[PDB]
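A.B. asks: To start, I am sharing the structure in question, which I have written as structure tokens.
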Amino acid sequence: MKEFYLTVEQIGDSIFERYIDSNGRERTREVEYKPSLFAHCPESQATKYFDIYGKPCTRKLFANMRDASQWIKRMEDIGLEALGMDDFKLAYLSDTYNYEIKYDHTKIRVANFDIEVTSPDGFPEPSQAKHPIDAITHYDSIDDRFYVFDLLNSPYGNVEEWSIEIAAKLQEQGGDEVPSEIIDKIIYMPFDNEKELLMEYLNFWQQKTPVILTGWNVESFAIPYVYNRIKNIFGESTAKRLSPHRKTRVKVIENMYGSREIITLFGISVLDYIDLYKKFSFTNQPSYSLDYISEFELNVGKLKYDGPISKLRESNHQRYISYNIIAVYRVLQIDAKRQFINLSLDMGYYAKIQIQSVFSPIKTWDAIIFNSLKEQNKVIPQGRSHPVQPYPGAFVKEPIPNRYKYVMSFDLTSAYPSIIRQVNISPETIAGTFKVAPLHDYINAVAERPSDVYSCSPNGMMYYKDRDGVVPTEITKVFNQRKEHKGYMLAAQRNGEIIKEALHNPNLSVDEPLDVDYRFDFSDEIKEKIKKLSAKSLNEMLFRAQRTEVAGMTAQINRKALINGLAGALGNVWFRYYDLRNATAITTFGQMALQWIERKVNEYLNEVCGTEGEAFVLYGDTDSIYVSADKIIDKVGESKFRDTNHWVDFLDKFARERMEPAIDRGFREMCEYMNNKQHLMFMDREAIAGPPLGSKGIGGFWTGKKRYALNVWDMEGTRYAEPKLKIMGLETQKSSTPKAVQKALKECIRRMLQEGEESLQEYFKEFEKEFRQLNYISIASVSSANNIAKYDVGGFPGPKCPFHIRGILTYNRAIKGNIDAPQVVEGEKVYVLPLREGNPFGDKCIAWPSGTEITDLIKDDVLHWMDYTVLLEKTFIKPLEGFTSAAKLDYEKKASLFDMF
DNA sequence: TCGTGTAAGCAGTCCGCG
DNA sequence: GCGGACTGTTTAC
Ligand SMILES: [Ca+2]
Ligand SMILES: [Ca+2]
Ligand SMILES: [Ca+2]
Ligand SMILES: [Ca+2]
Ligand SMILES: [Ca+2]
């Protein structure tokens, strides 16, 4: 095999590198890497090294890495640019793995771990680590074993060994229901005392040193607790054995208000799954507890126990230990599904960065562009300081709030990355400027043509056309990767809908699921077999199709996120290629593109409908248009359609064979007008939306910008078995809206769009009648809670105190002098409920940590003083009034003359 | 919430508006 | 009672 790195570190003048050698063995080595940096030099001087603008450079080879750094300082002191990769370990990887890395994940040690720590006096601070570590479960990816380190004796209780036989049994037999598929992979080690546990743990760690280290809040809790606990018992030298190079650094994480500390372990790549999840999942959740995310991702029941976690070990050590092991498995099950670890290795190895740098698109792209330029003996510029400056972004059209019956939407494929490619936007492709006219002149094609030589953006920038810049070139490579995976994602989704259809007529038989690749559209032979399967088989196949789809989604969307990130990075001062001329060239060209194409689509449709000045494009945002298709449908007449799917076929055909050609001609002209390098504005039909044929549903509605709902039948060529609501901005989509409210609002919207006003009124009336019975958590609002100290004035609210913060302050007074009451955590989410007049808590709201039950001390009182009227009015009726007025519709029946009978 | 960007919605506070 | 100015927050792209 080809060799590939695992981890890399600079330590003084040495690179420390852990790698897989040519026989597949893990190795470590210390290299006294002599880095090279660069300086401009005269034209008379012969060299093969040039900067990105074509000016000659001399390479300067240093005796060692500190010399290179001292040189950089001195070049600033002199006031001259010091060129080249100043992150020396990235240059080391480029020199050492000067080819496309083919990695083999089965050789990479991925460690999932979780610890337990019993604490009577509140939350155990990782920086103090004053309490014993009484459980560690550490799963190893190479051994495929869960190693359990169980403390039997501590100051807080002596306990018996955990029993794997009881762990395996059903909850209903008084067992812990530890999944049978992992029971045999458990290797359990009890310990007389903590020192022995820890020492054995460190010995194990040295034998099985993690390359990738993950878990749930391992970076903010587990890793620092273990490091500081060991440090306090045995001293620093011993705690540092968690690093395979014996180097660790207390690293302080800063934000706008406050800071915390983490322990950087040199030669380990820490990928905390909570952060993997926040970056790669594209969800915004009301809670990030493991039980909550587990429930959401896997539909696994919350892990149940009695009494506080501070008493669980002494009351039920059996369950204590089992739940520690299930906690580790849950993360592994989430990864099996989401595949973020797999995604992280792909991007990190593609870029030639430390794997943990996948969290920084700046670092990721700095490494990709560096490696790309180095292949041509080109030398990257020095990073400079820049002051943060605001700059303009996308155009969003003001919609006329209304119902809209038949809608077809279109939007640009990978808009900003395509803009970059089409225009050739790159630091080294800037050719100059031209005198700009107001944007509306370009939009309406009355402005003078910017250039007959260079490719232009309407912000005034001109770019070369003789060659692709490094940014277009590298963004294209990742875009193509993205497109591939999205194809798989969409095929699995289409395959998904075939199985749902078949499930309308499951066969009474015993059989098995077909072994197939869900990333490719099912052949006819597969379609035939499917129609003969049992519901059990079809269902297992569906689950599998959706897993394939999720796998595809992770691969495609985060590649999109990365390429969109590069466009964004051009506007971040820390980016080596920061330049508001290029960031703004992107955004401004997008504004033109959308408004230009709005004009063309309107012109085109007015022509086919024999009209003038009529607006068919009702809305658009950044790179999308929404076309009212009422008149197209009416031109054939609603009577002429067999069923819903028949008019959906007709619009699909119309979009494909009429609209997209018109759109493409419109953009081809724009390309030529802007003299761009290449036509890459591809506006594919997104959604086909409308009411069920012959129903009283309104099909869709807008309330305003970034707020609308569509009843969709076809999405990017996926024909649904059942219609599906696309909803954006509305309260059903926000993590702040109570869970039960999201659900009820969504059903109101479904009835509105599919069934009509009357259906809506029937549901409204019932929801108002019964909502008081809803579980308090299900009807609580949710908010992030920042700056709790700034508004805290003697435990009471200061001036301008946000509502949710008021709730927290109410909570804190209600639980004061209580060591085991859950504390609200600064910067994390809280549930919020309004309180009726004259309640015990002496205020109008109360808030507690989200994803949890409110402590039993005050629960009964909160339930009793809960203000259901205020709650209903703010979270449900207000939004619904918004939806309904916009749609010109009544949620309560108005009086008529028939009332007289 | 350490980690690419801007546009824009909404809830709430404070307070004007004769 | 509703809006503008402002803070805090949370999406849509
Ligand atoms: Ca735990
Ligand atoms: Ca798009
Ligand atoms: Ca069948
Ligand atoms: Ca879009
Ligand atoms: Ca598309």
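Cβ from N, Cα, C; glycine included.
As listed in Swiss-Prot for this protein:
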BINDING   A:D411, A:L412, A:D623  Mg(2+) 4 binding site
BINDING   A:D411, A:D623  Mg(2+) 3 binding site
MUTAGEN   A:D621 to A  Drastic decrease in the efficiency of incorporation of dGMP
MUTAGEN   A:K706 to A  Almost complete loss of polymerase activity
MUTAGEN   A:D714 to A  Complete loss of viral replication
A.B. asks: Over all shown protein chains, what is the count of other CB atoms within 10 A of the CB belonging to A:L412 (Mg(2+) 4 binding site)?
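C.D. replies: Looking across every protein chain shown, the total is 23.
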A.B. asks: Relative to the Cα of A:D621 (mutagenesis position), which of the recorded positions A:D411, A:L412, A:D714 have a Cα no more than 10 Å away?
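C.D. replies: Matched recorded positions: A:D411, sequence order.
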A.B. asks: Considering the recorded positions A:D621, A:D623, which residue's Cβ sits among the greatest number of other Cβ atoms within 10 Å?
C.D. replies: A:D623
A.B. asks: Need the DSSP three-state call for A:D714 (mutagenesis position) to compare against my parser.
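C.D. replies: In the DSSP reduction, A:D714 (mutagenesis position) maps to strand.
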A.B. asks: Give me the sequence-ordered set of same-chain residues, not including A:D411, A:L412, A:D623, with a C-beta within 8 angstroms of the centroid of the Mg(2+) 4 site's C-beta atoms.
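C.D. replies: The answer, listed by sequence position, is A:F410, A:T413, A:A415, A:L594, A:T622, A:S624, A:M683.
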A.B. asks: Could you say whether, by DSSP, A:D621 (mutagenesis position) belongs to a helix, a strand or a coil region?
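C.D. replies: Looking at the DSSP assignment, A:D621 (mutagenesis position) belongs to a strand.
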A.B. asks: How many Å separate the Cα atoms of A:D623 (Mg(2+) 4 binding site) and A:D714 (mutagenesis position)?
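C.D. replies: Approximately 20 Å lies between the Cα of A:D623 (Mg(2+) 4 binding site) and that of A:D714 (mutagenesis position).
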A.B. asks: Going by Cα-Cα distance, pick out whichever of the recorded positions A:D411, A:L412, A:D714 is nearest to A:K706 (mutagenesis position).
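C.D. replies: It is A:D411, whose Cα lies nearest.
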A.B. asks: Counting every protein chain present, what is the number of Cβ atoms, excluding its own, within 10 Å of the Cβ of A:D411 (Mg(2+) 4 binding site)?
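C.D. replies: By my count, 20.
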A.B. asks: Does any of A:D411, A:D621, A:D623, A:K706 have a Cβ within less than 6 Å of an atom of ligand 4? These are the recorded positions; tell me which, or none.
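C.D. replies: Near the molecule: A:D411, A:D623.
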A.B. asks: To the nearest whole angstrom, state the Cα distance for the pair A:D411 (Mg(2+) 4 binding site) and A:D714 (mutagenesis position).
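C.D. replies: The Cα atom of A:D411 (Mg(2+) 4 binding site) is 15 Å away from the Cα atom of A:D714 (mutagenesis position).
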A.B. asks: Within 10 Å of the Cβ of A:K706 (mutagenesis position), how many other Cβ atoms can you find? Include all protein chains, please.
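C.D. replies: The answer is 13 other Cβ atoms.
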A.B. asks: Using a Cβ cut-off of under 6 Å to any atom of ligand 2, determine which of the mutagenesis positions A:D621, A:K706, A:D714 qualify.
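C.D. replies: Those mutagenesis positions that pass the cut-off are none, since no Cβ is under 6 Å from ligand 2.
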A.B. asks: Fill in the CA-CA distance, A:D714 (mutagenesis position) to A:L412 (Mg(2+) 4 binding site), as an integer in Å.
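C.D. replies: Their Cα atoms are separated by 17 Å.
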